[PDB]
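Worksheet for the structure shown next.
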Amino acid sequence: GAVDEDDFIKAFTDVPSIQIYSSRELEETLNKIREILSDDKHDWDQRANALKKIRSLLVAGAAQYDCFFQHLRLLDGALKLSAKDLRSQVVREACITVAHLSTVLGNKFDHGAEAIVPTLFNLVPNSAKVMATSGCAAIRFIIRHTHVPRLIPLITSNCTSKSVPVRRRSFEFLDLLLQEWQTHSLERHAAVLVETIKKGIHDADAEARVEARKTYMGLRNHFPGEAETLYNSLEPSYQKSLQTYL
């Protein structure tokens, strides 16, 4: 987990060094990158290189050009297609690039995050560990750097997935979100948050329960009154499972 995020961070900059010579030149470069990624029939390694190139551009200061953000949205279709590849290494590069974009751009990647997150969630239950872990890491990087309130319903929704692994990962994501986001970014989803956490605390799966309990700490932090009300309604054994670390 922590190891996955560290490998991601290292992969962010472990790409070819490059320089941008003009706004127009940057656009030419981005257009070519989009062409390469838009056709899933193009040699997979060449598509991987195109994904790394985006990171090379980030390292080179592309975020300082207004045209970059224009092209960012133009690339959403290409990024989604890349993250949907059947080849684990392509999916990995795509997730790393998505994570890097979020890390560098922060809230300026709001549109990109919304556009890509559902695709990343589809990777979570994937049997190939390379794809699953890459998707999970990319989501965690987004949660920490691009706070889009619309991402909450997606997370809480997946906390109720029939897929157990998906539930475990989703409560983990919610736990992170509450530790990261400002209360004002959460206000509009207080109800769904309380409800999702209440259900999670009683999850049939032990691991999912461990995560729902961590998330409860976050609920107390941002919505103390609601957290207390939730606690006072539970059975003794479950109230005890929520005891503060001592």
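Residues displayed in chain A correspond, in order, to Swiss-Prot positions 63-308.
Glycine too: its Cβ is placed from the backbone N, Cα and C atoms.
Swiss-Prot annotations:
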MUTAGEN   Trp106 to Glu  Decreases affinity for microtubules; when associated with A-191; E-667; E-833; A-838 and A-839
MUTAGEN   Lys191 to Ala  Decreases affinity for microtubules; when associated with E-106; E-667; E-833; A-838 and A-839
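Following the DSSP three-state reduction, the secondary structure of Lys191 (mutagenesis position) is helix. Among the mutagenesis positions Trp106, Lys191, the residue whose Cβ has the fewest other Cβ atoms within 10 Å is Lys191. A Cα-Cα distance of 19 Å separates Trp106 (mutagenesis position) from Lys191 (mutagenesis position).
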